[PDB]
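Colleague: Dropping a structure here in structure tokens format, bear with me for questions.
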There are 2 protein chains.
Amino acid sequence: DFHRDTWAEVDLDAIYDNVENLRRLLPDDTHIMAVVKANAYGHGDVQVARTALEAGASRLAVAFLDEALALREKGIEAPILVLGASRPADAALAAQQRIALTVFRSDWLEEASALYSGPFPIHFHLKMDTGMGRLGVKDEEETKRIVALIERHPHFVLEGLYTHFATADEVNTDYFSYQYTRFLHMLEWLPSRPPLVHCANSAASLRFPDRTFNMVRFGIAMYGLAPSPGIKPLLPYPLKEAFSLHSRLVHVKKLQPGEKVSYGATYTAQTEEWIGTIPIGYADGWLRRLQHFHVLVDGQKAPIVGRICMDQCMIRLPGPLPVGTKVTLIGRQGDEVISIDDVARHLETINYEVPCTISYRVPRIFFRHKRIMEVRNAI
Amino acid sequence: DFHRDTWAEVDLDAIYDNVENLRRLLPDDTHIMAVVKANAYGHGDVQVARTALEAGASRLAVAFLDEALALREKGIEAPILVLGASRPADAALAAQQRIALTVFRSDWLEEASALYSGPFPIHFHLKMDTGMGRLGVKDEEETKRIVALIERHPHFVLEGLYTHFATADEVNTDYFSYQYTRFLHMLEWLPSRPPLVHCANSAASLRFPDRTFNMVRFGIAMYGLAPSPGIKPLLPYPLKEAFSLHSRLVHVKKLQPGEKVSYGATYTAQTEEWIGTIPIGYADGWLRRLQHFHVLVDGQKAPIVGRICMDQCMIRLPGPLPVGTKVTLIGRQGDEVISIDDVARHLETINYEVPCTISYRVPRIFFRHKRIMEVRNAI
Ligand SMILES: *Cc1c(COP(=O)(O)O)cnc(C)c1O
Ligand SMILES: *Cc1c(COP(=O)(O)O)cnc(C)c1O
């Protein structure tokens, strides 16, 4: 239940299709690892994880331990890999919750070894830095050492090893190739190929599906968003956008010329205008930078006038509309549509950041099989 | 507890002091309503509310119904006012939970009257628009109609009436004076005066404590943040900033000239540099626009290098530092300090928006009497 007329809608049918289409494109030996970090990119962790698994994914990935434990608590029983770092003293916790960990330092293992002695086995995924410069091992003696410590511990298992690309969404493939080639060279530092070798993100897997090894880490595209605009025309199938955001007019009034609106009085009515107030502001992730952006109301675009407030903002209406009238900030209304890509453009950022920013304050309504399936209200 | 080395700290002692000083500043007959909307501006709703009431506040204010219900659930018994809009159907729930509502339309009351009929009383606070252009009544007849509908319903009660300033934080008081005077004029439209008349936010009450009537709505300054830059030297007492944000190096490494860092490979090491990786990214509220900013490490400024990722970012270190070295994003490390205003400047926004954007993903550690009081991990 929610008591403010502002909410996001998440179409799980769209997410289902985005994953199934990829399942249809990959070799039947290749696993799809659904990346669901950051509450599924602001779409809802368990709701997306479930749908993805139903569509063909066999594993899930999160950013840090807390995100994995939360999925376990909500009943997800499929394998989960923590992509980022964790504390050596937390290995036992991840072990008994059947959570796989990313490893990239030999001193971490030495510490973990002194802290853990079974009985649950711990599955590690070795990260190799091939040119992203974030996480990962970079030299032979380190890789060999990490492997040695793993092989020597009765409850440490090297389940996989992977790398991440810095430029897989760029039309130019020069740095990509260097990373790919660097990866192939480093894989030779291992005495034997672990069961899971992975390297592809949304861009790499949809662009070069044959050179993705045995596991793909599917993220941004699962949500229906293109990794980048320069890669959109090169996409194998149409992506279906899943996120939409709506509100309703809670007040309508007519301003006389010379009348001002909001903080600092930076907006002045030049004529007799109709102004509508909506219950969404920057504490909801609708950042102040979005002043001047246009929202949809009654099938028409209306500009956000005056400064955006913490919980509210105003728009110049086409004419006098009734209170309760639906306002679409992201999504479709009749002939007009506003995409997350349109919002990112205005905020001078990339689509990834947008749904992530729509805060915990905004409830998520899920659709599946073309029917309302669940409402998630964080507070 | 939490299992990622990235956390925010809220000093409840600072908050206590900011409110206590206001209690001494205002005439003993003027009440303090602490504004804790947006999860207490990202500081923690119940933790701040409790401290504020301990320091001298007697009432609380939130943005919408869900926020007020959550406080009641967390054990808060103090009067709570919902500043924004709500549904007429929800009038009964608010009444049963002892939650005062803001009203500014007669058609809303028309609807709530037919849906509600006792036995609990609903206390209303009539909102008057005097120049902000957000919410509020603007003419005499509507004002009288509203009062009349409230008058004839046995369980509807007009507990207060108020307005809000658009420029109380601007050194120039031209518009402020206009609004203040307009409020006084509109007050005469009411047959009798409700027990509570309020108009002041943080800026208005810190600057003109004598023109605040009987209740003040203290927000931003409660958190130790100046309402505006220009109003800073005009502040009666020193504000104590309550919010700090920290992390730790999870990876340290040396790059060779020519190696690139992060997405797009936009950064190239020009010489042999030590790069540190910390576990915080834009999904944590540390927006991509903070790309050219810095963080504190070992009492020294370290610039972020390359693009910021969803859950991690890299920085150039002064040299080889041990993994686990504390990094401060907002706060003081020795002689250096990074305030929210500094971050706000680089993000090109106001200090208000910063703590609100630090997402649900980041745990809040509360300090009281210089001791850790609680840890709040939303996931
Ligand atoms: C977040 C993440 C992904 C997913 O990337 P997309 O660009 O959204 O496909 C893949 N791999 C790793 C290592 C990640 O951290
Ligand atoms: C948010 C809010 C406040 C608090 O304002 P500060 O600038 O944080 O003091 C006061 N009154 C209203 C109506 C508010 O919306």
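Heads up, chain A uses Swiss-Prot numbers, so what you see runs 3-381.
Any Cβ shown, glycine's included, is placed from N, Cα and C.
Heads up, here are the entries from Swiss-Prot:
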ACT_SITE  A:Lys39  active site, proton acceptor
ACT_SITE  A:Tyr265  active site, proton acceptor
BINDING   A:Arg136, A:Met312  substrate binding site
MUTAGEN   A:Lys39 to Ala  Loss of activity
MUTAGEN   A:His166 to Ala  6.5-fold decrease in activity
MUTAGEN   A:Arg219 to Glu  1000-fold decrease in activity
MUTAGEN   A:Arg219 to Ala  100-fold decrease in activity
MUTAGEN   A:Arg219 to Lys  4-fold decrease in activity
MUTAGEN   A:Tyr265 to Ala  5000-fold decrease in activity
MUTAGEN   A:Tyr265 to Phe  Loss of activity
MUTAGEN   A:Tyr354 to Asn  81-fold increase in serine racemase activity
MUTAGEN   A:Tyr354 to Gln  51-fold increase in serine racemase activity
MUTAGEN   A:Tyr354 to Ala  54-fold increase in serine racemase activity
Colleague: Can you list which of the recorded positions A:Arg136, A:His166, A:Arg219, A:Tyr265, A:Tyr354 have their Cβ under 6 Å from some atom of ligand 1?
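Modeller: Among A:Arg136, A:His166, A:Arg219, A:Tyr265, A:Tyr354, near ligand 1: A:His166, A:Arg219.
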Colleague: Taking each of A:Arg136, A:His166, A:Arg219, A:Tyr354 in turn, which of these recorded positions have a Cβ less than 8 Å away from a Cβ in chain B?
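Modeller: Near chain B, the qualifying recorded positions are A:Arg136, A:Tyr354.
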Colleague: Sorry to bug you, but what's the C-alpha spacing from A:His166 (mutagenesis position) to A:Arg219 (mutagenesis position), rounded to the closest Å?
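Modeller: With distance taken Cα to Cα, A:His166 (mutagenesis position) is 10 Å from A:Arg219 (mutagenesis position).
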Colleague: Measure from the Cα of A:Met312 (substrate binding site) to the Cα of every one of the mutagenesis positions A:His166, A:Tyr265, A:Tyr354, then give the nearest.
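Modeller: Looking at Cα distances from A:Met312 (substrate binding site), the smallest one goes to A:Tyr265.
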Colleague: For A:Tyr265 (mutagenesis position), identify the closest of the recorded positions A:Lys39, A:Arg136, A:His166, A:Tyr354, judging by Cα separation.
Modeller: A:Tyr354
Colleague: With A:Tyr354 (mutagenesis position) as the reference Cα, tell me which of the recorded positions A:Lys39, A:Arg136, A:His166 is the closest one.
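Modeller: Looking at Cα distances from A:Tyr354 (mutagenesis position), the smallest one goes to A:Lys39.
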Colleague: Does anything in the same chain, at least 6 positions from A:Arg136 (substrate binding site), have a Cβ under 8 Å from its Cβ, and if so what?
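Modeller: Expected: A:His166.
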Colleague: Please report the three-state DSSP label of A:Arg136 (substrate binding site).
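Modeller: In three-state terms, A:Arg136 (substrate binding site) counts as coil.
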Colleague: Around the Cβ of A:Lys39 (mutagenesis position), how many other Cβ atoms lie within 10 Å? Please give the count over every shown protein chain.
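Modeller: The Cβ of A:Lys39 (mutagenesis position) has 24 Cβ neighbours within 10 Å.
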Colleague: Report, as a single number, how many Cβ atoms besides its own are within 10 Å of the Cβ of A:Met312 (substrate binding site).
Modeller: 21
